[PDB]
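What follows is a single structure, written as structure tokens, with notes after it.
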Amino acid sequence: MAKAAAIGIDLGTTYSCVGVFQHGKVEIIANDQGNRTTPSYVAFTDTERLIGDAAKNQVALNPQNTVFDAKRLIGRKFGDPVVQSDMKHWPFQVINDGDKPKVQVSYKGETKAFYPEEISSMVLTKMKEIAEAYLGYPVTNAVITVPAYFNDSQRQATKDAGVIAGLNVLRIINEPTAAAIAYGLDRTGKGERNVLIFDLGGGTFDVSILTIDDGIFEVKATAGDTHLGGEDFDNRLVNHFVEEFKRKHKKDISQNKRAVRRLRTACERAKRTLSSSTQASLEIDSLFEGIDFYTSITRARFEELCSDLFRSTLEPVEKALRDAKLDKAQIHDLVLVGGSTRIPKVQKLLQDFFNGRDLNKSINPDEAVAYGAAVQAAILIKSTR
Ligand SMILES: Nc1ncnc2c1nc(Cl)n2[C@@H]1O[C@H](CO)[C@@H](O)[C@H]1O
């Protein structure tokens, strides 16, 4: 029943996803708001603790007590130059508890501090409760994914997050391995297979090169930009619309925090529309000083605004190929991971770099990692019996 059931969790920097393999198919489980992915946000308020969508929706009104990016802190020391650099950009407080970072917040009127693994365990508890509500019984066995470059301390702290959440962690697997499992790239019989995973998320970009030799996976190279993602494209749309508002009304909205956030969420939505339409419309009632902002943007203008950012994704691909000591023609499969890989210009640039090659993209790229983890979780729980 429950002891023979296992879930696959994609614990992401910005979004998390949960899948289950049953009756020969993977089901990506929708949350109570109908969404197949849940924001990796935890809000601490005057009355409650919010997790996910409800936490992301109140981030504007409560920025000091809304924690996100815990995956950037997990398994790291306070003194780490990565932690020190990132701290300068977060609205929540990060403190030092014996060379270990803790996030300090106000909760139910009291000052409380949390380890990154306690924050990630609250996100994991939510994913577990989403699967339980879908299945009708508690599920405790789980496969949790991590980036391929995570060291032993980061993998251990992720496993500890799973323990705190009440999960029996069957295995911690690399995100590119879960993606290659989703496409069945480990069931191609004999002979070594070279796979490139192109992972463009909300706040991070990762390129991974894997060799699959008779079922066994081997990471040959990892490259990327930890500070490049979908949110940088939204910001380029934001800057354009602020300059367009200035040309039409002779008014600068940039300093008005409410006007910029409403513009930012509308730009995120418009960006997603531009993936399947050649134009998107913004309809913001009373954006600034009672002025409605009713405009449109073509896909051509959006591609111009983000041109330099899209082209920059090809340097880590070249870097990963040189590190792996492989030429383009030696790569058997190209796999797309992350919601931003849906952008037609991103697919066009990657396909042209690989000489007109076909891309593996039939599985929702924001769900491919949870899909593969759910498959691995089923295989692992069966062998356990
Ligand atoms: N259809 C889409 N076209 C463009 N960007 C998309 C799309 N879907 C998502 Cl999600 N994203 C972005 O992916 C990230 C999450 O994986 C977010 O930045 C989201 O906007």
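Heads up, residue numbers simply count up from 1 along the chain you see.
Every residue, even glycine, has its Cβ placed from backbone N, Cα and C.
Under mutagenesis, Swiss-Prot gives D10 to A with this note: Reduces affinity for ADP. Sequence-distant neighbours of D10 (mutagenesis position) (same chain, 6+ residues apart, CB-CB distance under 8 A): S16, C17, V18, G19, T145, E175, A178, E367, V369, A370, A373. For the recorded site, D10 (mutagenesis position), the DSSP three-state label reads strand.
Annotation comment: Swiss-Prot describes 12-15, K71, 202-204, 268-275, 339-342 as ATP binding site. The secondary structure of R269 (ATP binding site), as reduced to three states from DSSP, is helical.
Here the Cβ of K77 (mutagenesis position) has 13 other Cβ atoms within 10 Å, regardless of which shown protein chain they belong to. Classification of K77 (mutagenesis position) by DSSP places it in coil, neither helical nor stranded. According to Swiss-Prot, the mutagenesis experiment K77 to R carries the following note: Significant loss of acetylation and ATPase activity. Decreased binding to HOPX and HSP90 and increased binding to STUB1 and NAA10. Impaired capacity for protein refolding during the early phase after stress but shows normal protein degradation activity in the late phase.
A mutagenesis experiment is reported in Swiss-Prot for this position, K77 to Q, and the note states: No loss of acetylation and ATPase activity. Exhibits normal protein refolding activity during the early phase but exhibits defects in ubiquitin-mediated protein degradation during the later phase.
Look at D199 (mutagenesis position): DSSP puts it in a strand. Other C-beta atoms found within 10 angstroms of the C-beta of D199 (mutagenesis position) number 25, with every protein chain shown included. Under the heading of mutagenesis, Swiss-Prot lists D199 to A and annotates it as follows: Reduces affinity for ADP.
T341 (ATP binding site) sits 7 Å from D199 (mutagenesis position), taking the Cα positions as reference. Each residue contributes its Cα atom, and for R272 (ATP binding site) and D199 (mutagenesis position) these two points are 17 Å apart. DSSP gives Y15 (ATP binding site) a strand state. The candidate set comprises the binding-site residues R269, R272. Of these, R272 has the most other Cβ atoms within 10 Å. Of the recorded residues, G12 (ATP binding site) and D199 (mutagenesis position) place their C-alpha atoms 12 Å from one another.
In space, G203 is the closest of the binding-site residues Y15, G203, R269, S275 to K77 (mutagenesis position), judged by Cα positions.
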